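Report on one structure; see the data block that follows.
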Protein chains: 2
Amino acid sequence: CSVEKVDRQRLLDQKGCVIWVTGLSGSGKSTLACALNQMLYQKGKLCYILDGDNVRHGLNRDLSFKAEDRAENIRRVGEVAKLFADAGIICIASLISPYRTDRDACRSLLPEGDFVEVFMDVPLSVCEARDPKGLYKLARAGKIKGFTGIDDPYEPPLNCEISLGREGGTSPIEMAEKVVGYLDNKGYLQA
Amino acid sequence: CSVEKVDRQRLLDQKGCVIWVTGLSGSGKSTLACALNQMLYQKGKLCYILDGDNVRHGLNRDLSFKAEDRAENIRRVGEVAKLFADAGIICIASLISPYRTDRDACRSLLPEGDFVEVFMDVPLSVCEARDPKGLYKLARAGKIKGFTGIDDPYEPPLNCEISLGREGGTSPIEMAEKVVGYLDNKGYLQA
Ligand SMILES: Nc1ncnc2c1ncn2[C@@H]1O[C@H](COP(=O)(O)OP(=O)(O)NP(=O)(O)O)[C@@H](O)[C@H]1O
Ligand SMILES: Nc1ncnc2c1ncn2[C@@H]1O[C@H](COP(=O)(O)OP(=O)(O)NP(=O)(O)O)[C@@H](O)[C@H]1O
Ligand SMILES: Nc1ncnc2c1ncn2[C@@H]1O[C@H](COP(=O)(O)OS(=O)(=O)O)[C@@H](O)[C@H]1O
Ligand SMILES: Nc1ncnc2c1ncn2[C@@H]1O[C@H](COP(=O)(O)OS(=O)(=O)O)[C@@H](O)[C@H]1O
Ligand SMILES: [Mg+2]
Ligand SMILES: [Mg+2]
């Protein structure tokens, strides 16, 4: 069709992209995604969050947490994120996405530069002390099998664009500011 | 997150929705989708087309044309369309989507009013005379098994919002005008 990605970007005055937020359960991915969305919205930029929990109740309602289903979960989210980026949207994906090979495949779906991998670099011990949903304790007690960071591996990014949360008391707002500053400098916040 | 669908709609000055375009192969779904997108873009509205062929090369690259895979194809497209609508986008889905039960399930995913079913009411004989890709002839010759309208059923909508193409020489532009007029009157082209 005659309407191109650059036409949609011209309309929105921004560049479509994927902000891929990965990290252990409890590392603060969703909290960061919200803070970022709020901040970008106030600057007049259009974002949309694909959160692992949300998507697992709709598009991915058929997927379990077996390793193969985690890969399919990530794969589908990567493809949908690509569609949002093509629509000119700043798409924020917030999924544990534990496997390096699967996150890398999502990156390869996109043109160089359009995929910003954001690592919530928060150690297991801190996530487990947070344990907002009580999942780690259920996992430790064997009620949840194959839980990421306990009985299934989490593979951190080797070369991500942004690493967050390493240090203490860095607030979700300050972290979103760092992401927004990065996007602004890279030119994603204007056509 | 604090940013709501109504906030995104306020930013874009339009209402998110799904325009579900269904019909036989060759009925002119993609041609209509493009014309519509072009017309809405010129009015400053943001649309995005989910075309069956396109999506089958990415998100749905794992699906065949067996009946169960057509249902899954439609199901996933409905879920993605819902996400686009929630982002405030006018999402145009252009898929054969032959099964009534599966299109109806996509409709039920959305709030009343947010799903506009558009039937390309073009008889098999006309689609087959067009046969732009030579698919009908391959189907007739047994090279393609289970082809919609030949060896697999197409179930027309019983109560769609818009029916197009019934009559001769109605142009894609005139048809898009009818859809745009409908969207405009229903209030989808303003926040
Ligand atoms: N920057 C932060 N500093 C301190 N606490 C935080 C921070 N961000 C999030 N939290 C808290 O840590 C808990 C988990 O955050 P959350 O954003 O839900 O994690 P997640 O990575 O989205 N979890 P999951 O959905 O299971 O993968 C929440 O209760 C937050 O309040
Ligand atoms: N309104 C129209 N009037 C006359 N011819 C048309 C019209 N719309 C489309 N066509 C032609 O019919 C052919 C098929 O149109 P197309 O939009 O590709 O069909 P479709 O429903 O998208 N096919 P498919 O992708 O296999 O499901 C094209 O070559 C068009 O040129
Ligand atoms: N075995 C598990 N491992 C990790 N998260 C789980 C598990 N079981 C349920 N969950 C829940 O599902 C959410 C994670 O889903 P995803 O982000 O979609 O995971 S992913 O690995 O497939 O990317 C977590 O919030 C967690 O609450
Ligand atoms: N057996 C088939 N029936 C219909 N379309 C087919 C078939 N095999 C290949 N195709 C192609 O795939 C396209 C249709 O895909 P979809 O729109 O995604 O179909 S759907 O039934 O699953 O909704 C058509 O353009 C057609 O070219
Ligand atoms: Mg979360
Ligand atoms: Mg088509």
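Here chain B follows Swiss-Prot, giving residues 86-276 in order.
When the header is checked for method, it gives X-ray crystallography, 1.8 Å.
Placement of Cβ uses the backbone N, Cα and C atoms for every residue, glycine included.
As given in Swiss-Prot:
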ACT_SITE  B:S182  active site, phosphoserine intermediate
BINDING   B:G108, B:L109, B:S110, B:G111, B:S112, B:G113, B:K114, B:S115, B:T116  ATP binding site
BINDING   B:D138, B:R141, B:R155, B:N158, B:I181, B:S182, B:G231  substrate binding site
MUTAGEN   B:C86 to A  Increased catalytic efficiency in oxidative conditions; when associated with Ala-119
MUTAGEN   B:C119 to A  Increased catalytic efficiency in oxidative conditions; when associated with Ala-86
MUTAGEN   B:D136 to A or N  Decreases affinity for substrate and catalytic efficiency
MUTAGEN   B:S182 to C or F  No effect on catalytic activity
What whole-number value in Å do you get for the largest C-alpha pair distance within B:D138, B:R141, B:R155, B:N158, B:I181, B:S182, B:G231, the residues recorded as binding substrate?
17
Taking Cα atoms as reference points, which of the recorded positions B:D138, B:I181, B:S182 is nearest to B:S112 (ATP binding site)?
B:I181
B:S110 (ATP binding site) versus recorded positions B:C119, B:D136, B:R141, B:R155, B:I181 - nearest by Cα:
B:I181
Residues from the recorded positions B:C86, B:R141, B:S182 that lie close to chain A, Cβ under 8 Å, in sequence order:
B:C86
Suppose we screen the recorded positions B:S112, B:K114, B:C119 by Cβ distance to ligand 4 with a cut-off under 6 Å; which survive, in sequence order?
none
Among B:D136, B:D138, which are recorded positions, the residue with the most C-beta atoms within 10 angstroms of its C-beta:
B:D136
For the C-alpha pair, I'd like the distance in angstrom between B:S182 (mutagenesis position) and B:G108 (ATP binding site), rounded off.
7
Which has the fewest other Cβ atoms within 10 Å: B:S110, B:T116, the binding-site residues listed?
B:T116
Of B:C86, B:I181, which of the recorded positions has the most Cβ neighbours inside 10 Å?
B:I181
